[PDB]
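One structure below.
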Amino acid sequence: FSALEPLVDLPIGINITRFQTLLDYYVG
Amino acid sequence: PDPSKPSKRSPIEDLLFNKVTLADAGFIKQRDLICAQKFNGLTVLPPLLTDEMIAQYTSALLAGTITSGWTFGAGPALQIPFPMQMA
Amino acid sequence: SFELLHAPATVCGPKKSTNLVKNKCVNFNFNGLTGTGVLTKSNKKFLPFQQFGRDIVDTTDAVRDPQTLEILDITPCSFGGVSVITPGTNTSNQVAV
Amino acid sequence: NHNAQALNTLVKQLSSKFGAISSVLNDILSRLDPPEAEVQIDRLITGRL
Amino acid sequence: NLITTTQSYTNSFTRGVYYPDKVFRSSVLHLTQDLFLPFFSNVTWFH
């Protein structure tokens, strides 16, 4: 058990739909 | 009653004030518990008879029913040797 | 030429620094988030991103000073019920409160 | 238990909005002006009562 | 270059839970409603 403390908000009104790494990698 | 103890409660009344883990949310005292409900317009008035009295109404009614039998609840307490009241 | 439609504003002008946060004396009558109570210092350990602290039922009883560190736990002002003890206006007119 | 339970359900029903934009009255007063506040506050009062 | 690698499918166990808000709390058991990674679900172990 480990909790994930926030890092930053970055108020960005943008609509994301995709992503990927570059240079492990368990997408859930 | 136990003389040694401060509260003057019997060795069984003490086994009873410990098991019932309660909390008076009307602390004249100043994170302990929800007892801070006292902070929203609610209050908990204290009972008129402190549990030092209730436990001293019971020392009587227990000292009268040992030394008198059933007589003290019908008139003046009239003493009577215990092993004869039991007879 | 100001901009205000999109992702929250950057520019603005809040106040600051009323005073010396005013540990005890039920005075410290706000902090960041608006609170009204006795507001002084505490001894909690707010996980240094966490700022205020609820109790079991959603009432914030702790806050950190914004400009400093200052984990201040708050406590409500005071109150009760003034009850008036009287011998009965037939006997006398003095009351205990 | 039953007493602390009903005395806790009472408190935690203060933060329900019963159909107001928020539960906080200070808010709805610093925010929206008297008449359009009178509406919301009437809902919160019916509920909290 | 294209240094690629493999895939998998693993059982995302009791983890993936984040402080849902910046509110301190002590010895409580809160009951949130946020977006979490449901327990014992499937993660796609990319290599």
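Following Swiss-Prot, chain E shows residues 17-23, 27-66, kept in their order.
Keep in mind that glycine also has a Cβ here, set from the backbone N, Cα and C atoms.
If you check Swiss-Prot, you get these features:
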type	residues	note
VARIANT	E:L18 to F	In strain: Beta/B.1.351, Gamma/P.1, 19B/501Y
VARIANT	E:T20 to N	In strain: Gamma/P.1
VARIANT	E:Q52 to H	In strain: Omicron/EG.5.1
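Taking all protein chains in view, 6 other C-beta atoms sit within 10 angstroms of the C-beta of E:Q52 (variant position). E:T20 (variant position): 7 other CB atoms within 10 A of its CB, across all protein chains. It is 42 Å from the Cα atom of E:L18 (variant position) to that of E:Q52 (variant position). For E:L18 (variant position), the number of other Cβ atoms no farther than 10 Å from its own Cβ, over all displayed protein chains, is 3. On the backbone, the CA of E:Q52 (variant position) and the CA of E:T20 (variant position) stand 38 Å apart.
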